[PDB]
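Chemist: Below you'll find the structure I mean.
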Amino acid sequence: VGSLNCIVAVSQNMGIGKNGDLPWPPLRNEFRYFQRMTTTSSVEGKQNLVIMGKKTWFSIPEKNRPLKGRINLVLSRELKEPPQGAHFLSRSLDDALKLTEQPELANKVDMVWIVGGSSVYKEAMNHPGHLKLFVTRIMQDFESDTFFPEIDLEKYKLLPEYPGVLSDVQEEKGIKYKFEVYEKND
Ligand SMILES: NC(=O)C1=CN([C@@H]2O[C@H](COP(=O)(O)OP(=O)(O)OC[C@H]3O[C@@H](n4cnc5c(N)ncnc54)[C@H](OP(=O)(O)O)[C@@H]3O)[C@@H](O)[C@H]2O)C=CC1
Ligand SMILES: CCc1nc(N)nc(N)c1OCCCOc1ccccc1CCC(=O)O
């Protein structure tokens, strides 16, 4: 099992979702970036594993469920089995993490990506250890009902550059955004 990472797209006012959808109109390339980063594994014969809350799983278009080429794990205390199309189900972030260390997954899991939502991000981000946050900054305010938790810049260092991550401003549907990578080790 490799590194633990969080990936999210957030508006200026820190919004990540609204009514089960993204606060902004769909951005094709932003989604492709998300697919690329979470899918790409730097270790032959292995796969990355994505962890997400129940609401995030159901917010993803069925056409894109499960997230292809990745082991999909959903967090929920209500569900009795992984949702149709999902691979695994865990009742807490720790359990999901332990699970990757089982003989079952242990040898096939490379990177672990937390892809949402709020509660999962928060717990992971405030957990001691090595952790990277891949943050897409949608440079506009958008009415939202779900938000990204605070990034403690004393711990999380914004990297000056990162391989495979464009550093310049992007724009789709008249909306500008940029990619950032943060890293902490505590
Ligand atoms: N812009 C972006 O990057 C992203 C946007 N989103 C968007 O955000 C919204 C969904 O986010 P959100 O509301 O935060 O919902 P979540 O995806 O985090 O799901 C919350 C639910 O998932 C389960 N859950 C979360 N954490 C845990 C845990 N640690 N252990 C066990 N179960 C857990 C619980 O379900 P249960 O009650 O059954 O126990 C809970 O009710 C949607 O609007 C979606 O479109 C989502 C991801 C990324
Ligand atoms: C592509 C959005 C997105 N972008 C980044 N950088 N990180 C995420 N974790 C993320 O969330 C991915 C999981 C939630 O996905 C959705 C939630 C609501 C509506 C649509 C989608 C995905 C499909 C698309 O944007 O076309």
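Using the numbering of Swiss-Prot, the residues shown for chain A are 2-187, in order.
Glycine is treated like the rest: Cβ placed from N, Cα and C.
According to Swiss-Prot, the feature domain 'DHFR' maps to 4-185, an assignment based on sequence analysis. Annotation source Swiss-Prot lists NADP(+) binding site at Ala10, 16-22, 55-57, 77-79, 117-124, citing experimental evidence. Swiss-Prot lists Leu23 to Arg among its mutagenesis entries, and the accompanying note reads: Strongly decreased affinity for methotrexate. Decreases catalytic rate constant 200-fold. Decreases affinity for NADP and dihydrofolate over 10-fold. One mutagenesis experiment named in Swiss-Prot is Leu23 to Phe, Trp or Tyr, and its note says Decreases affinity for NADP and dihydrofolate over 10-fold. The substrate binding site annotation in Swiss-Prot covers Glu31, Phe32, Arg33, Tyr34, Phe35, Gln36, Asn65, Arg71. Looking at Swiss-Prot, the entry for mutagenesis of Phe32 to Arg says: Reduces catalytic rate 5-fold. Reduces affinity for dihydrofolate 9-fold; when associated with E-36. Looking at Swiss-Prot, the entry for mutagenesis of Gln36 to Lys says: Increases affinity for dihydrofolate about 3-fold. Reduces affinity for NADPH about 3-fold. Under its mutagenesis entries, Swiss-Prot includes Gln36 to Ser with the note: Increases affinity for dihydrofolate about 2-fold. No effect on affinity for NADPH. Among the mutagenesis entries in Swiss-Prot is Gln36 to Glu, noted as: Reduces catalytic rate 2-fold. Reduces affinity for dihydrofolate 9-fold; when associated with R-32. As a published mutagenesis entry, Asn65 to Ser appears in Swiss-Prot alongside the note: Increases affinity for dihydrofolate about 15-fold. No effect on affinity for NADPH. Record note (Swiss-Prot), mutagenesis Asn65 to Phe: Increases affinity for dihydrofolate about 3-fold. No effect on affinity for NADPH. The unchanged residue is displayed.
A description of the local structural setting of each listed feature is requested, covering burial, neighbours and distances.
Modeler: DSSP assigns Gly118 (NADP(+) binding site) to coil in the three-state reduction, placing it in neither a helix nor a strand.
When secondary structure is read from DSSP and collapsed to three states, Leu23 (mutagenesis position) falls in the coil class.
For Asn65 (mutagenesis position), no same-chain residue 6+ apart in sequence has a C-beta under 8 angstroms from its C-beta.
Shown in sequence order, the list is empty: the chain has no residue 6+ apart in sequence with a C-beta less than 8 angstroms from the C-beta of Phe32 (mutagenesis position). A helical conformation is recorded for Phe32 (mutagenesis position) in the three-state DSSP classification.
Long-range C-beta contacts of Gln36 (mutagenesis position), restricted to its own chain and to partners at least six residues apart, with a cutoff below 8 Å, comprise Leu68, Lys69.
The DSSP secondary structure for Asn65 (mutagenesis position) is helix.
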Chemist: Considering all pairs of residues in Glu31, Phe32, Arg33, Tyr34, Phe35, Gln36, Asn65, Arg71, annotated in the record as contacting substrate, what is the maximal C-alpha distance expressed in whole angstrom?
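Modeler: Per the listed residues, the maximum Cα distance equals 18 Å.
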Chemist: For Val121 (NADP(+) binding site), which residues of its chain lie six or more apart in sequence with Cβ-Cβ distance below 8 Å?
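Modeler: The list for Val121 (NADP(+) binding site) reads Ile52, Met53, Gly54, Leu76, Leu94, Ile115, given in order along the sequence.
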Chemist: What does DSSP call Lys56 (NADP(+) binding site) in the simple three-state scheme?
Modeler: helix
Chemist: When a 10 Å sphere is centred on the Cβ of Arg78 (NADP(+) binding site), how many other Cβ atoms does it contain?
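Modeler: Within a 10 Å radius of the Cβ of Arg78 (NADP(+) binding site) lie 9 other Cβ atoms.
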Chemist: How long is the line from the C-alpha of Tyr34 (substrate binding site) to the C-alpha of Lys56 (NADP(+) binding site), rounded to the nearest angstrom?
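Modeler: Cα-Cα, rounded: 21 Å.
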Chemist: Helix, strand or coil at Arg78 (NADP(+) binding site), per DSSP?
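Modeler: Note: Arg78 (NADP(+) binding site) is coil by DSSP, not helix or strand.
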